[PDB]
Amino acid sequence: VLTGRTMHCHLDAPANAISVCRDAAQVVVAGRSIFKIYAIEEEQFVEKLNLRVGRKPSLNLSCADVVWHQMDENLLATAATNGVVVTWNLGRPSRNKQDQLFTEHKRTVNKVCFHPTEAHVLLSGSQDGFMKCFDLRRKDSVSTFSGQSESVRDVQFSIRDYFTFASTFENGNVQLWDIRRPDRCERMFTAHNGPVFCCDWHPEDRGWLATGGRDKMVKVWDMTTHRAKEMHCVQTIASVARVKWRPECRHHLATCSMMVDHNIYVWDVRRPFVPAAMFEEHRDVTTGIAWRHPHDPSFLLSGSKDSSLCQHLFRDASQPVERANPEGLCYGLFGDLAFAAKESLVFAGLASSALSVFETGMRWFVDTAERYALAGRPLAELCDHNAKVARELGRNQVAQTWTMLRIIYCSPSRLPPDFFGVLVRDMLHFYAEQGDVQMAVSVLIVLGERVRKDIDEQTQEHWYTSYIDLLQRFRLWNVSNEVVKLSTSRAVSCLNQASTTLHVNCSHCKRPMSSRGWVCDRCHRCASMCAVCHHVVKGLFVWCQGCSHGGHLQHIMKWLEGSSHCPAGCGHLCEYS
Amino acid sequence: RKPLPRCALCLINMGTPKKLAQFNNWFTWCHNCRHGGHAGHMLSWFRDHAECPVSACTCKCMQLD
Amino acid sequence: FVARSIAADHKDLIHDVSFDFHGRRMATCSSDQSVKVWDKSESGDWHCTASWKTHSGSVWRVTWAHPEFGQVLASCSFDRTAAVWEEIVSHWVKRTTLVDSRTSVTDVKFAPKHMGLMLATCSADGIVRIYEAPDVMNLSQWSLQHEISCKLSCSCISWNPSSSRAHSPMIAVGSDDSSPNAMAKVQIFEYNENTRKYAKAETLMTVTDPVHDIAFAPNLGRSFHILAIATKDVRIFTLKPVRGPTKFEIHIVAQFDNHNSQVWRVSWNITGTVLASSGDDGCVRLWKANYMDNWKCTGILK
Ligand SMILES: [Zn+2]
Ligand SMILES: [Zn+2]
Ligand SMILES: [Zn+2]
Ligand SMILES: [Zn+2]
Ligand SMILES: [Zn+2]
Ligand SMILES: [Zn+2]
Ligand SMILES: [Zn+2]
């Protein structure tokens, strides 16, 4: 088979199309401002014969699509933007190898084709959206075909068939034609939500056709049945221009993009979400890709706008599949631990996972939070209550800690006064290091001024904030506000005084009422009255945001438990349903 | 498009859009000192204590009525 | 422990699972270009209450946000984008799209609440970005302040959740490129408040193997920082401040190889005392410590 290695060479001008011979030794490349051929060598490919003969440019110089004839190696076809198709005869001794010139088309010609068996059939379409056929016997070649759609993009012959070829139209529909009945349509359907840019057949199957659209989609169509059907749906990161299929691999595909993306991607139908292979050798947009041999999936021919031609080998692909983390992990607040991993590690048997939340641990936190006493009693009883709270939970060291504090600071030729302060400070610091920020804050609050003048002010904020965050994780709101009320630092206290005061009005006169009082300054009315008890609301006042009716906190809660109507009688379904 | 006052307990700003708007998310404010909160949170707080949740307040905003 | 396997119903491999702030909800992502949200009931049943297509390629990670800003999510994908999703009064609507990225995006993580609503993203070319949103009620306007290059190709990021005033913001990033070279693969970037620019602080040069996941530890009152790195074996480091970019005192406290494979992910618990590793054997271990600073084992849970 073909042998070689991956290599690249630098061209002179950007290329928009490429073609290769059946000998698989010389590659022919055409472009807007370049036209040359190169012979492929295992050491280094070298040019064979350039087609840019004559310093005079022509309207046919800017060739967009080039094809190497599949029957004779002496015939080459070119599609130009000036609506002229120029064939080339390599056997002509003259440098200008032109054979037949034909300029029926007015708009830019997009694609050309050669008959796999017949040596005189060419099929091309222009941007005008009218489909035109060709004859190389110099006879009446005029059999042009009614597209009745937008501009044609790609047309390709069916190798299995003899008189059937595909036609794609920018309107979003793909039409399958026949050449024996130029009158009526055979097969038409809508394939993509937008223009279709390519269409290829199966080298082995006779009913596989894959078409690519601008919506970053490649789908395969089956024509065997009386109705068209789709089996495959491959999503790409960018739009797909043209697709080549890997020989001797029925489930492999190759695609390339035209904006944003520059890489070449290889896909498998059985894995419609991940790419099989991909190359990053090119720098600019990859434009022309074709398989070197109709049976060797080893070497690939590719080119770009950066004016270079490159060849790639299948075993040299960079594989992202081998660099993908197969498992995930996450801890949780209550103690649960979710975990997912690949099925095979716990055609292909590894295409799934299994979520498994490994449940079953911090009930000593909320229980201590809910019954600790922090203010409202003198020091001795506060210490005793907390010692008991620690004792019943089973934590002993905390209980002796609280009892020693009670002993240490209550009811004493004596010990020096400032004797135990260092030990208290060290005990607090030690308790903070382990991560028990619950006891440190409690001791700080209980003691107060007797210890507040010994700890750095940037550490107290750390402890307080960590404790508050932990409490708010478990949704213990009253305890958190209790801490915010008697915090030793001014920074913590002013946390609940940030935009927590409302301004009220009077719906009759729209004036804003003052702070203290329940009467209006202009209407001389009572703007706050219970919609239920018809008394004056001086304390708490509930409200509704749909109709502005409310009253006492408990009256509305009691009434609304049974009925779903606004008490004021405005026919509004307060608290929907 | 600018924030409303926030609850004094949950410290998250108020707001209201098969109950699409439950009672516990309704506004509430003491009419003597104008310190607001949710409904459920305030009914919870004013059961074990008797004082305004916002710091440095002296009102007893349940015993007034 | 006990197992409660759940039918995720994903056509492709699950790549990330993340928990919410209160621990009641759940988020999963997969290569099938879909993100699902699971809730739990009083009966202990995990059921999905959301599902939609988010990107055009394989989705790598997904993270939550503080619920003081609402129900906000983030995502990163192979199509070189990052998006922010919002729940509104009940489906999720796309709020923004970060487009500036030459190559694929690997990790996206939020920031501690005390400094606002910030987003950090890392790419496969070497560059890391830090975004923001000045108005917390207009989540369709994001600005890009910093843009740091770190030579090698990034694979994981992790913030520092310390809320102490004396600790400056700091973010650590690690590479996963396995070349025949011998360069360092984990770097630390601090932020000096004067120059208003991030800068290198220290580099752990004792790591010469690919790094797959890093994760700091919740502080909750400590005076130093603890870091965990996942490589061919699980490692734990400790950094202390001494007294320009701060210079620490790097040590080591653990080196365990009870996996006979390559570790993939690491994670800490809420308090910050128990780690949870995961390797190619499908076994999730746990590692606590004692009062003699010796790191033991507590589970072979599988
Ligand atoms: Zn009035
Ligand atoms: Zn009343
Ligand atoms: Zn009403
Ligand atoms: Zn109403
Ligand atoms: Zn609240
Ligand atoms: Zn009051
Ligand atoms: Zn008040």
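All residue numbers given for chain A refer to Swiss-Prot; the residues shown span 15-360, 389-402, 408-459, 626-790 in order.
According to its header, the structure was obtained by electron microscopy, 3.6 Å.
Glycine residues also receive a Cβ, built from the backbone N, Cα and C atoms like all the rest.
Some features that Swiss-Prot has for this protein:
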BINDING   A:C719, A:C722, A:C733, A:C736  Zn(2+) 1 binding site
BINDING   A:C743, A:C746, A:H765, A:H768  Zn(2+) 2 binding site
BINDING   A:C757, A:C760, A:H785, A:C787  Zn(2+) 3 binding site
BINDING   A:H762, A:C779, A:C783  Zn(2+) 4 binding site
MUTAGEN   A:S155 to A  Abolished phosphorylation by AMPK
MUTAGEN   A:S155 to D  Mimics phosphorylation, leading to inhibit mTORC1 activation
MUTAGEN   A:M451 to E  Abolished interaction with WDR59 and assembly of the GATOR2 complex; when associated with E-632-633-E
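Features recorded in Swiss-Prot, as mapped to the structure shown.
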{"residue": "A:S155", "record": "mutagenesis position", "Cβ contacts under 8 Å, 6 or more apart": "A:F116, A:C147, A:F148, A:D149"}
{"residue": "A:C722", "record": "Zn(2+) 1 binding site", "Cβ contacts under 8 Å, 6 or more apart": "A:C733, A:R735, A:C736"}
{"residue": "A:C743", "record": "Zn(2+) 2 binding site", "Cβ contacts under 8 Å, 6 or more apart": "A:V750, A:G764, A:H765, A:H768"}
{"residue": "A:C746", "record": "Zn(2+) 2 binding site", "Cβ contacts under 8 Å, 6 or more apart": "A:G764, A:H765, A:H768"}
{"residue": "A:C779", "record": "Zn(2+) 4 binding site", "Cβ contacts under 8 Å, 6 or more apart": "A:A744, A:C757, A:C760, A:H762, A:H785, A:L786, A:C787"}
{"residue": "A:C783", "record": "Zn(2+) 4 binding site", "Cβ contacts under 8 Å, 6 or more apart": "A:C760, A:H762"}
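Under 6 Å, Cβ to nearest atom of ligand 4: this is the test, and of the recorded positions A:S155, A:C757, A:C760, A:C779, A:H785, A:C787 it is passed by A:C757, A:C760, A:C779, A:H785, A:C787. Filtering the recorded positions A:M451, A:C733, A:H768, A:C779, A:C783, A:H785 for a Cβ under 8 angstroms from any Cβ of chain B leaves an empty list. Spatially close to A:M451 (mutagenesis position) yet at least six residues away along the chain is no residue at all, judged by Cβ distances under 8 angstroms. The record gives A:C743, A:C746, A:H765, A:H768 for Zn(2+) 2. Within 8 Å of the mean position of their Cβ atoms, the other Cβ atoms in that chain belong to A:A744, A:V745, A:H747, A:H748, A:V750, A:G764, A:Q767, A:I769.
Cβ neighbour count for A:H785 (Zn(2+) 3 binding site): 14 (other Cβ atoms within 10 Å of its Cβ, all protein chains included). Listed in sequence order, the residues A:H721, A:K723, A:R724, A:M726, A:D734, A:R735, A:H737, A:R738, A:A740 complete the 8 Å Cβ shell around the Zn(2+) 1 site centroid, once A:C719, A:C722, A:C733, A:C736 themselves are left out. Proximity of the binding-site residues A:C746, A:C760, A:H762, A:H765, A:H768, A:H785 to ligand 2, judged by a Cβ distance under 6 angstroms to any of its atoms, singles out A:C746, A:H765, A:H768 in sequence order.
Non-local neighbourhood of A:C719 (Zn(2+) 1 binding site): A:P725, A:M726, A:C733, A:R735, A:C736, A:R738, A:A740, each in the same chain, at least six residues away, with C-beta under 8 Å from its C-beta. For A:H768 (Zn(2+) 2 binding site), the number of other Cβ atoms no farther than 10 Å from its own Cβ, over all displayed protein chains, is 18.
A Cβ distance below 6 Å to any atom of ligand 3 is met by none of the recorded positions A:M451, A:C722, A:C736, A:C743, A:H765, A:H768.
Cβ neighbour count within 10 Å across all protein chains ranks A:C787 highest among the binding-site residues A:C733, A:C736, A:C760, A:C787.
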